[PDB]
Protein chains: 4
Amino acid sequence: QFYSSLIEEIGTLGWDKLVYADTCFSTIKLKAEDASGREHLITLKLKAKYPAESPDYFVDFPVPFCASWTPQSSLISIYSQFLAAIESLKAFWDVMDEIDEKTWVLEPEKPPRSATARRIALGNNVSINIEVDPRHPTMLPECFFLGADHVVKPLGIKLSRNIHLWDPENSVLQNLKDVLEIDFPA
Amino acid sequence: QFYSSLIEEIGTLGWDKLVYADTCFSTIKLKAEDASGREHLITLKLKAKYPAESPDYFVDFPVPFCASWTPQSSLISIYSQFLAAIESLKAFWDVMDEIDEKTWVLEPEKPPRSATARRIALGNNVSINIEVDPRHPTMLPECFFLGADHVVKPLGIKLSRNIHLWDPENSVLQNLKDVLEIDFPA
Amino acid sequence: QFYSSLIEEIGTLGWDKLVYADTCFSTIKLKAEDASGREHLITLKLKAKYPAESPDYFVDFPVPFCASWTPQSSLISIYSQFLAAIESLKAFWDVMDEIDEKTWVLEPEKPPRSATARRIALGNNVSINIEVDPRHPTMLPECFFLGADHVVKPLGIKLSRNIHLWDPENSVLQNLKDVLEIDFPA
Amino acid sequence: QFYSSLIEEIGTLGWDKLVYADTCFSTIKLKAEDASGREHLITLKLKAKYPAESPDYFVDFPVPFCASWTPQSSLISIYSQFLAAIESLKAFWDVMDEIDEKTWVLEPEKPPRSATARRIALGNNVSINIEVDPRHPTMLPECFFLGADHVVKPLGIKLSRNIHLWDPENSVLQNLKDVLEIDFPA
Ligand code: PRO
Ligand code: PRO
Ligand code: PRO
Ligand code: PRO
Ligand code: NA
Ligand code: NA
Ligand code: NA
Ligand code: NA
């Protein structure tokens, strides 16, 4: 045939998935859109000995990603180990999406899909830092209050007193509104 | 040269534009997203004599599309004509998008981008047919009512009475509301 | 890499060796001329997974041919094994060529290079069948006569009487003449 | 398709005809075997604008060769204008082949197919130079005798006296033997 095993593999996935390739096709990017409408990219760098030797691949995830064990590799199987990981993280990105859409995020600026922390502005010179566990994203995040004692001490008290209200069936944002008894600036 | 230049041209275009190719790359589909967020596809069927022989191509437009092509042409050159045609039709698809989003369209069921006619229900017992000129999409379209006389007579009188109020700076739907003095079922 | 390396390998081999290829270059035929002026062809059927997956191949040999192949192999590497096998069989084809040129062969009609048997007419009323071992083509072959007893009895007696005179430094035809003390119809 | 119009043309002629190509396929050689068993090669150099612009091509003929007029070119049509020319010259190469096989040619050394002259040794310090007309190769060639008057003067006399014996239905060599009443050294 005129084309390499790589090209046959891409044709099988669908050319619509390939969103970048260098001239030698030694670097490619594949896209996947998740069930929630988010686009995710995986970059693969192919060596001379593909598919005997596994490609290097880079993703934007808040957890490690690792692919196959199989004797020879397979862009096909990898892309499917990428889709499964993406669906496994749906709850985490749902939580983060809502926070990013509805609140005033101080840090990070332009958060990648890998970012598990948000520093959210609550008011004049007060913010809350939350660290979300991407595998249990609707539980109580680690919270840290940044500001003067006159504002954050009472928040700490409400947090301890109202913690029983935390409902994992609700979003992180909703639970924060309920447990801290506050409104978030937009 | 042994290989065609097709692959080099796709690279220049950007692999993100290629959304389908058969195994021999004798048929490909390229996508363009217009300034208004709509996706449009062009299918090209190639022969080995490419580019000496123009590819066959198929688009979904409400007007004819015939590319200028010579042996100096490439995917990029037909793709650019395709984009220009798409932008020239922005006003037409803007008018149709609104009608399809806001009214009860009986025909076509799932209108292609080429469809210039709509049958719109004005109730369970009366409809209006419009035929829109894609080159002049906000002028008065050719229309007619279907339904019993007692239902259409009143519409017909309001139409001939308010026909002068038609404002090409307004959408087809808005003008119809103003002329017929009605509300469209959703 | 986008393209296979098949075309580069054919170039290394020399395009003069390629005597057939289908439109997709999934089937090719390579020719070798042996040291004795005989032409031999090998047909290879390739898949996109080449060279990770060994090609299928077909030759016209009187013994099995199984190439050593790994992902480091190329057309050149199987072609070289093919040439080595061809030269190893020079003595066999030298013996068969002489028989086919100088005697009246009844079977096969147009013998392929794989054919190790010949039925040779000793007249209009008697034949001898030989089966030649391609690995030991000048040893005494397995043979038998066909024909009426009065015609074969004399041949059979001369054979058992002169069987010791067989000289492996001589061709099969020459030895048969010396043992049977006869002349072969042309 | 993955391949250029050139590759499709070569596939149509048969890969067995292509006996050389450079890496970029900007230079190729095609072979033709004539009805008389002689091999002839045509070299073609392809430009960027093939097949709009005619390739350059080189042959080894004793007459000019020139190909098409057609609006666009065609390796196919050219190869067939090459085969026809080759068959047209069969008589000329038949005459030259016999001379080269049976006589002692002093010049040229290793004659190409284009060479219309032969200087043939007749004996100690005597030769004959013949110039054959490739379009009328069995007629009396232009003859010139190289040697001392005592040998060449009588040959000149025999040539004039016996010229009526020249028989265009016979080869140049045969006619020379008959008209000059001599034997040619081997
Ligand atoms: O009038 C037109 O142009 C459209 C094209 C498809 C059918 N009607
Ligand atoms: O607006 C309506 O009533 C129609 C009924 C079918 C779907 N929409
Ligand atoms: O004995 C052999 O090996 C040959 C092969 C083809 C049939 N007989
Ligand atoms: O030698 C012979 O007589 C056989 C007859 C058919 C062809 N050769
Ligand atoms: Na793509
Ligand atoms: Na709780
Ligand atoms: Na060839
Ligand atoms: Na004469």
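Chain D is numbered as in Swiss-Prot, which gives 109-294 for the residues shown.
Looks like X-ray crystallography, 2.0 Å, at least that's what the header says.
A Cβ is built for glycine as well, from the same backbone N, Cα and C atoms used for every other residue.
Annotated features in Swiss-Prot:
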| type | residues | note |
| --- | --- | --- |
| MUTAGEN | D:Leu149 to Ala | No effect on interaction with FANCI and FANCD2; when associated with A-166 |
| MUTAGEN | D:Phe166 to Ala | Does not affect interaction with FANCI and FANCD2; when associated with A-149 |
| MUTAGEN | D:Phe252 to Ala | Impairs interaction with FANCI and FANCD2; when associated with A-248, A-254 and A-265 |
| MUTAGEN | D:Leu254 to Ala | Impairs interaction with FANCI and FANCD2; when associated with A-248, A-252 and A-265 |
| MUTAGEN | D:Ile265 to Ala | Impairs interaction with FANCI and FANCD2; when associated with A-248, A-252 and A-254 |
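Overlay of Swiss-Prot annotations on the structure.
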{"residue": "D:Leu149", "record": "mutagenesis position", "DSSP (3 states)": "strand"}
{"residue": "D:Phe166", "record": "mutagenesis position", "DSSP (3 states)": "strand"}
{"residue": "D:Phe252", "record": "mutagenesis position", "DSSP (3 states)": "strand"}
{"residue": "D:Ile265", "record": "mutagenesis position", "DSSP (3 states)": "helix"}
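Each residue contributes its Cα atom, and for D:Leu149 (mutagenesis position) and D:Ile265 (mutagenesis position) these two points are 43 Å apart. For the pair D:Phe166 (mutagenesis position) and D:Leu254 (mutagenesis position), the Cα-Cα distance reads 34 Å.
Contact with chain A, taken as any Cβ pair under 8 Å, is found for none of the mutagenesis positions D:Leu149, D:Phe166, D:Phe252, D:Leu254, D:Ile265. Least crowded of the mutagenesis positions (D:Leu149, D:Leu254, D:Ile265), judged by neighbouring Cβ atoms within 10 Å of its own Cβ: D:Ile265. Spatially close to D:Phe252 (mutagenesis position) yet at least six residues away along the chain are D:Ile236, D:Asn237, D:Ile238, judged by Cβ distances under 8 angstroms. D:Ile265 (mutagenesis position) and D:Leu254 (mutagenesis position) are 15 Å apart (CA-CA, integer value).
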